[PDB]
Amino acid sequence: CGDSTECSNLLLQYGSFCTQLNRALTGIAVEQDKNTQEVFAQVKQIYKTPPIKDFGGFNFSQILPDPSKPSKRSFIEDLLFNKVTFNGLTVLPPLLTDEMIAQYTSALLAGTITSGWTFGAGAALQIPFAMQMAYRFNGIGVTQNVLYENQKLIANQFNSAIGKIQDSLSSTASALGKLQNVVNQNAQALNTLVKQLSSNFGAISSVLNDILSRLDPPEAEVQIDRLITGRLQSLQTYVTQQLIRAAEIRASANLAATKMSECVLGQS
Amino acid sequence: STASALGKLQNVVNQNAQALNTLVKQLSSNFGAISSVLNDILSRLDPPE
Amino acid sequence: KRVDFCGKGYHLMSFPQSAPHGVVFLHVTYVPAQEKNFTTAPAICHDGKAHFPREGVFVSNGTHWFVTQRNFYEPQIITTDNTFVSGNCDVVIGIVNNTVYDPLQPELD
Amino acid sequence: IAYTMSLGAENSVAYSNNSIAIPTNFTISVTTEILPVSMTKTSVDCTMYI
Ligand SMILES: *[C@@H]1O[C@H](CO)[C@@H](O[C@@H]2O[C@H](CO)[C@@H](O)[C@H](O)[C@H]2NC(C)=O)[C@H](O)[C@H]1NC(C)=O
Ligand SMILES: *[C@@H]1O[C@H](CO)[C@@H](O[C@@H]2O[C@H](CO)[C@@H](O)[C@H](O)[C@H]2NC(C)=O)[C@H](O)[C@H]1NC(C)=O
Ligand SMILES: *[C@@H]1O[C@H](CO)[C@@H](O[C@@H]2O[C@H](CO)[C@@H](O)[C@H](O)[C@H]2NC(C)=O)[C@H](O)[C@H]1NC(C)=O
Ligand SMILES: *[C@@H]1O[C@H](CO)[C@@H](O[C@@H]2O[C@H](CO)[C@@H](O)[C@H](O)[C@H]2NC(C)=O)[C@H](O)[C@H]1NC(C)=O
Ligand SMILES: *[C@@H]1O[C@H](CO)[C@@H](O[C@@H]2O[C@H](CO)[C@@H](O)[C@H](O)[C@H]2NC(C)=O)[C@H](O)[C@H]1NC(C)=O
Ligand SMILES: *[C@@H]1O[C@H](CO)[C@@H](O[C@@H]2O[C@H](CO)[C@@H](O)[C@H](O)[C@H]2NC(C)=O)[C@H](O)[C@H]1NC(C)=O
């Protein structure tokens, strides 16, 4: 309507219509919050790494959170964050702010470094890192002798690999294609919806006030009705597109949660 | 003892029932016409209008 | 065996139950408790040779050394039957001194 | 009362390069999971409804 009493009175005769749209959108928002909370919140406590770090030669400085920075994020997290860039539409903030998500990730990582996979089932149990790596080689079918005899070489390879991945992520662009794609899709959908507000739909004008103060009521009402039906159709289309995209995102989030529960809290 | 442990199934049933309720309630809208009852329109006016 | 798929912990088995428009699973899982601190060591040097555990881990209660399974404290005396040999105690980082008892020599008397 | 959500408890597991922790007892826990599989079969006729 855009603040027009006549439009509201005309619209009253279409029955309960936008209650459906509001219910659908509220369902979508609740689903988003549930998705995030399900993926990340999977530990009962918040662990912390010891101040002194001697993990048999391995080096996790690139990944562990940095207390110096205000956000308590890490190097790779900062790289990822930096690389990627009205008429009743409203955007609601997510329930979880980024600091709490970073805190979950830090707790998970500290737990998996210090306890192995034991903290996934019960209470976390300490274990020296080299022995954990020996367990993990023994898992895949190689005797634990190999790691104890080539610890130095293995640590060097791991450090070189982590440095290489940091450099490749820092330099090469167009690596985070999917997230940027999602953002672009949402922004474009909103943009076209707001753009749609400037079409005649077979009426004499695209602005309501002019139509009001040009004709008598019995003739203006037809144009009003045409505007009403056109805008309602556009709104329905937008809602349906949002529903489809939300379903796809939910499937992706479920897959991510399964991957994180199976390949982080235990060997696969 | 404790209730509200079966939220998912109740949610599904409620959603279906509510969709049916709004669908059947939609049958009482003039939609810009002069009445919401077809038989009244047939009884009052003539086909050409 | 896929962690946290059905249950929360180590899976043992499950039971199905009907429900008006769905199913209800009862998962039975195993959860450990009542921990205890111990001192460890990756391998044992003895007679200039390194010994590793076939299946288990080395622990010490303060004075003696034992091998246990990784999920339940149950110490046993280190013996040439539950350990294997490879190399010499010169390239492992953390090896400690001890003696490995074997049955055949005392049996022979 | 309105407050700031608390993520959880706090602890710092004692890590050292020659110390482990081994369980000495166990427990058996039974949990439940619920999943929907179906919904009511409905049918609608055009010419009667419209
Ligand atoms: C882990 O690797 C990092 C590499 O980022 C090491 O940090 C570098 O250390 C050298 C030596 O002092 C410095 O010249 C670099 O400027 C450091 N880089 C950064 C980004 O700070 C770190 O020293 C390694 N860990 C240990 C224990 O040595
Ligand atoms: C570590 O375990 C050993 C093996 O049981 C303990 O040595 C035994 O201690 C008991 C205590 O009365 C004696 O009766 C046994 O004779 C000891 N064994 C031998 C072979 O002499 C040892 O005391 C334990 N240490 C600690 C700190 O618990
Ligand atoms: C485990 O950590 C400890 C301390 O963090 C290390 O102990 C040092 O070992 C060297 C080598 O013998 C000594 O020169 C130092 O004096 C020790 N530190 C102290 C404070 O006494 C130990 O090397 C590490 N690795 C193990 C035990 O395998
Ligand atoms: C384990 O025992 C061996 C021999 O019983 C020790 O090896 C001796 O170490 C000292 C100190 O470095 C040397 O002076 C001797 O020449 C070594 N003897 C031999 C035969 O190699 C070894 O040090 C002991 N382990 C520990 C951790 O002390
Ligand atoms: C195992 O040893 C540690 C250190 O000797 C015991 O002390 C705990 O150390 C951690 C980290 O330093 C603290 O968070 C705990 O509060 C300490 N315990 C107490 C009672 O204060 C520890 O208790 C021992 N036992 C276990 C099961 O870890
Ligand atoms: C493992 O834990 C169980 C209970 O969690 C212990 O069983 C209890 O033992 C005490 C003392 O023997 C009894 O008073 C209780 O009645 C027992 N509970 C039950 C349910 O039977 C068990 O003793 C623990 N394991 C060990 C080796 O002590």
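Here Swiss-Prot sets the residue numbers for chain A, with the shown residues being 743-827, 855-1037 in order.
Structure method, as recorded: electron microscopy, 3.3 Å.
Including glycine, each Cβ sits where the backbone N, Cα and C put it.
Features reported for this protein in Swiss-Prot:
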- A:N764 to K: In strain: Omicron/BA.1, Omicron/BA.2, Omicron/BA.2.12.1, Omicron/BA.2.75, Omicron/BA.4, Omicron/BA.5, Omicron/BQ.1.1, Omicron/XBB.1.5, Omicron/EG.5.1 (VARIANT)
- A:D796 to H: In strain: B.1.1.318 (VARIANT)
- A:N856 to K: In strain: Omicron/BA.1 (VARIANT)
- A:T859 to N: In strain: Lambda/C.37 (VARIANT)
- A:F888 to L: In strain: Eta/B.1.525 (VARIANT)
- A:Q954 to H: In strain: Omicron/BA.1, Omicron/BA.2, Omicron/BA.2.12.1, Omicron/BA.2.75, Omicron/BA.4, Omicron/BA.5, Omicron/BQ.1.1, Omicron/XBB.1.5, Omicron/EG.5.1 (VARIANT)
- A:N969 to K: In strain: Omicron/BA.1, Omicron/BA.2, Omicron/BA.2.12.1, Omicron/BA.2.75, Omicron/BA.4, Omicron/BA.5, Omicron/BQ.1.1, Omicron/XBB.1.5, Omicron/EG.5.1 (VARIANT)
- A:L981 to F: In strain: Omicron/BA.1 (VARIANT)
- A:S982 to A: In strain: Alpha/B.1.1.7 (VARIANT)
- A:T1027 to I: In strain: Gamma/P.1 (VARIANT)
C-beta crowding around A:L981 (variant position), within 10 angstroms: 17
Cα separation, A:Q954 (variant position) to A:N764 (variant position) (Å, whole number): 21
Nonlocal neighbours by CB distance (under 8 Å) for A:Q954 (variant position), same chain, sequence gap 6 or more: A:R1014
Distance, A:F888 (variant position) to A:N969 (variant position) (CA atoms, angstrom): 63
Residue pair A:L981 (variant position), A:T1027 (variant position) - Cα distance, angstrom, rounded: 57
Whole-number Å value for how far A:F888 (variant position) lies from A:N856 (variant position) (Cα to Cα): 50
Cβ atoms near A:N856 (variant position) (within 10 Å, other residues, all chains): 7
Among A:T859, A:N969, A:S982, which are variant positions, the residue with the most C-beta atoms within 10 angstroms of its C-beta: A:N969
Candidates A:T859, A:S982, A:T1027 (variant positions) - the one closest to A:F888 (variant position) by CA: A:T1027
From variant positions A:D796, A:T859, A:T1027, the one whose Cα lies nearest A:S982 (variant position): A:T859
